[PDB]
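**Student:** Here's a structure for you.
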Amino acid sequence: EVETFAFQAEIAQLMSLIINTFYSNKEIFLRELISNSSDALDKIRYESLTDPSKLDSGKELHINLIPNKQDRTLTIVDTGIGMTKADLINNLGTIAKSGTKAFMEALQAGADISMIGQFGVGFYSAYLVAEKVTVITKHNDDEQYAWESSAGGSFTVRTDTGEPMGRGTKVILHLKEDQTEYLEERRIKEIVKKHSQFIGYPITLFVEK
Ligand SMILES: CNc1ncnc2[nH]cnc12
């Protein structure tokens, strides 16, 4: 069964902005999503310090980038803490209502879209380059869920029946037709080296057939 939810008004407004503002420096989406994955990895690492059984669902802590030119998707996988159903519904574990307010005021006071991550809502930068985003996640305390939104004011949550993940989060970006440069291995490596050079977890860029 699929449950459909309305976004809180502030988040709908953040998304509509991101989608409809002119802003050429779109590559920052990948920095923000890698940063989110790094934070999720830090969280499960910290919990495992006093309860090593937290890593029974997977001891490897890493980030994988998977381009797929056939489906026009870029997938970011981490083996971090994952999200419960409650986390998903509550704006993917963010304080997005208050963060959106602070971000929109910073914009009028001379901030630009690339500072989105400082306000805790960097996930939504995915919509600079994606027509739809699918999030598959598994937390130790819950089942595997799929979240999906094409913007337009709603999101869906369902129990995921695909391949089990163990623990972590898979963010699947369905790229806009004119944003396929982010499927190119050269372009991805340029962005990672420019913006994510000092992330403290291995980042593997998968190759295509
Ligand atoms: C966006 N919120 C997230 N929460 C937990 N783990 C993640 N991995 C990537 N994004 C997240």
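So for chain A, numbering is Swiss-Prot's, and the shown residues are 16-224, in order.
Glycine is no exception: its Cβ is also placed from the backbone N, Cα and C atoms.
Pulled these from Swiss-Prot:
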MUTAGEN   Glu47 to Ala  Strong ATP-binding. Strong interaction with HSF1, HIF1A, ERBB2, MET, KEAP1 and RHOBTB2. No effect on interaction with TSC1
MUTAGEN   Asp93 to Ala  Impaired ATP-binding. Strong interaction with HIF1A, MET, KEAP1 and RHOBTB2. Loss of interaction with HSF1 and ERBB2. Los of interaction with TSC1
MUTAGEN   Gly97 to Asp  Abolishes ATPase activity
**Student:** Taking each of the mutagenesis positions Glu47, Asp93 in turn and counting other Cβ atoms within 10 Å of its Cβ, which one has the fewest?
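**Tutor:** Per-residue Cβ counts within 10 Å for the mutagenesis positions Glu47, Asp93 bottom out at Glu47.
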**Student:** C-alpha of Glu47 (mutagenesis position) to C-alpha of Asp93 (mutagenesis position): distance in Å?
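**Tutor:** If we compare the Cα positions of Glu47 (mutagenesis position) and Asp93 (mutagenesis position), the gap is 14 Å.
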**Student:** Check each residue in the chain of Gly97 (mutagenesis position) that is at least six apart in sequence and keep those whose C-beta is under 8 Å from its C-beta; list them in sequence order.
**Tutor:** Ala55, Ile59, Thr152, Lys153, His154, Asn155, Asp157, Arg182, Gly183, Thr184
